[PDB]
Amino acid sequence: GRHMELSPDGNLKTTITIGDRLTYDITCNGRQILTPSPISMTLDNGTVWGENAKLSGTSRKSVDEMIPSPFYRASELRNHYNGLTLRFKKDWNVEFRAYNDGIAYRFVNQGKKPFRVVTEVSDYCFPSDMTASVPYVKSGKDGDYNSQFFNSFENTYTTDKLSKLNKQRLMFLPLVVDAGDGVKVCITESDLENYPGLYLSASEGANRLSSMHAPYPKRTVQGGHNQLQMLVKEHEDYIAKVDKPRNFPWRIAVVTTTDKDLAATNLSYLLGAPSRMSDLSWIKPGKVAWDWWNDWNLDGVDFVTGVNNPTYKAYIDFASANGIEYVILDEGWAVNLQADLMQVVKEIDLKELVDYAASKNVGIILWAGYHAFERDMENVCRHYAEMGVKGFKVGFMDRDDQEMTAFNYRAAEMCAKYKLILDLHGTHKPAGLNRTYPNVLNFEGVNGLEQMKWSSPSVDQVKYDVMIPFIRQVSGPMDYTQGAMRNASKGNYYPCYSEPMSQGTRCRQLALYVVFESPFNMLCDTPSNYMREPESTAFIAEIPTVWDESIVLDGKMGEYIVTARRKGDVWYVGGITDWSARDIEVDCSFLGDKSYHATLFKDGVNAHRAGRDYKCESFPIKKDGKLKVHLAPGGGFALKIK
Ligand SMILES: OC[C@H]1O[C@@H](O[C@H]2[C@H](O)[C@@H](O)[C@H](O[C@H]3O[C@H](CO)[C@H](O)[C@H](O)[C@H]3O)O[C@@H]2CO)[C@H](O)[C@@H](O)[C@H]1O
Ligand SMILES: [Ca+2]
């Protein structure tokens, strides 16, 4: 039983073998980059899908279609693949898809009788000791996987040969394996609804990454961060309940021959479940005059700053004067330790604030800890939607067992029902959720700029920035929360909770608004700092967060990336580099034939010594244009062409 499937361009092919085990491999341009890798699902009735599998039928199709992708990187995304469905006896199938830039598969339940998934095998067997770039689970102890399942999915990348990885620490997704000769494999998953998230492990075999899933929770207890978390204390002997026919999540091996194709791949959105929303007209992407990063630390005002009405009114004024759409009331507005979103601290009047914000063309987003939000979800959403609140930022889930991934979707739907937008923090990679419910405008699961509030200088944020466009961002949008006006060149960074800075240059921060995808996007710094920086603020306030077209012009993972994005007849280009100074050329052949005006923010000539140093230039340009830009260490540039 040997089945082959090829990508439309013929460069990628997978061979599926049906024997004692069910396996698939991956060949790229003749070279085998994944050796036969076994897949299976073990059920509680002893049935193991994929061992001694009995094929009952097959079907093939060739698909080339455009998938609408609102509130994202393009108006629509191309879905172009050869598909193979293997139908087995006992009412289960496995679907394979071959794209030019990846192989993906998923199990499908067509059984009528409820059951449980005990474990799932999803192995990745490589032919040699390749170099992996992986994000380890940050918390917990080695070998104690239950201590690791409780984590916030925020960490930097460790780069090591497969044989050199920690064999006792889980890695979350996405992660990358360097297959050599410029080929990258990026492993991720999508359509992660009501199913535990997949970790990979180096614990089994040679040159092999194998799966592990958090077990279904048997007993959860309120605790953790300010009594807003539900901690798994006991777990079942299975990982998932299955009560109905369903698709299971896609297992995705992105395969690219150039790093810019990795950053650009659409596979995560393409393989998310289709939108479940008819009316999208009420969803408004945009930016936030954020309170939390900058620690409410305004200067030049006549009131004491903090979680109080005059402070939020100042953020609202600032947002409004600059056309910024939203103000978040972050953690602090609800009475601490009560986990009760109906108990407002005495220094705050939500009604006053929501109404004041409304009279200033500003929407209010309320922050909520997981348990406070989940416990009376529908009533909370109704009550605040009625008050005029536009959405929620929900955080500290720190779980990806089945119960929590079911909660993400349930939360998204409940917010959708009441015309509320949703931002998920203390969560994992998006894995398709923003396609299925487009009102979920951002996701954390990223070691973002908040880390500068407490991180030792050993944390290399500049390096991290040129890793995630190729790794974490492959899964979906990031709430990274950039926009620092305080910028520290190499050696000048220190963690400062109430007056934080970024690592690298001013223009790096500006470039991130193009480089990073964030439909719901922060201005992390104080209004005070922004108002001392008119030029920077104007650029940030004006740039779209949602795009009609996106092109990654060039890049090398962990070194640099240059990205151009279109909105109407306006283009933006952003570039960033690692700690090496770098010279970049921008080929402007993506432009139309009209004559255009460019506005360029580039690193100042002393940006290597003073991170804040920038230069803003104006000049005419057109399609033949080939703009040379110098990037300082930890620097970048931001370009607008109108
Ligand atoms: O990681 C070690 C440091 O953690 C700090 O605690 C942070 C935590 O790291 C962070 O993920 C979390 O961020 C969420 O909540 C915030 C409000 O509380 C914001 O909403 C933020 O956007 C959201 O991602 O905040 C924690 C603090 O609340 C510790 O402060 C630090 O000492 C280190 O232990
Ligand atoms: Ca966080």
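The count begins at 1 with the first shown residue.
This deposition comes from X-ray crystallography, 1.9 Å.
From the backbone N, Cα and C atoms, a Cβ is placed for every residue, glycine too.
Taken from Swiss-Prot as is:
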BINDING   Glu154, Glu444, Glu450  Ca(2+) binding site
MUTAGEN   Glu450 to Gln (Swiss-Prot position 470)  Loss of catalytic activity. No change in substrate affinity
ACT_SITE  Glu450  active site, proton donor/acceptor
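Where Swiss-Prot records a feature, it is marked here on the structure.
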residue: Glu154; record: Ca(2+) binding site; CB count, 10 Å: 23
residue: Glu444; record: Ca(2+) binding site; CB count, 10 Å: 25
residue: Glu450; record: mutagenesis position; CB count, 10 Å: 20
(request) Tell me whether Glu444 (Ca(2+) binding site) sits in a helix, a strand or coil according to DSSP. (result) coil
(message) Please report the distance from the Cα of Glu154 (Ca(2+) binding site) to the Cα of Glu450 (mutagenesis position), rounded to the nearest angstrom.
(response) 11
(message) Tell me the coarse DSSP state (helix, strand, coil) of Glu154 (Ca(2+) binding site).
(response) coil
(request) Looking only at C-alpha atoms, tell me how far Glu444 (Ca(2+) binding site) is from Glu450 (mutagenesis position), rounded to the nearest Å. (result) 11
(message) Other residues near the Ca(2+) site, CB within 8 A of the CB centroid of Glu154, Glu444, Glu450?
(response) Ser152, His425, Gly426, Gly445, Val446, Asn447, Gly448, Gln451, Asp479, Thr481
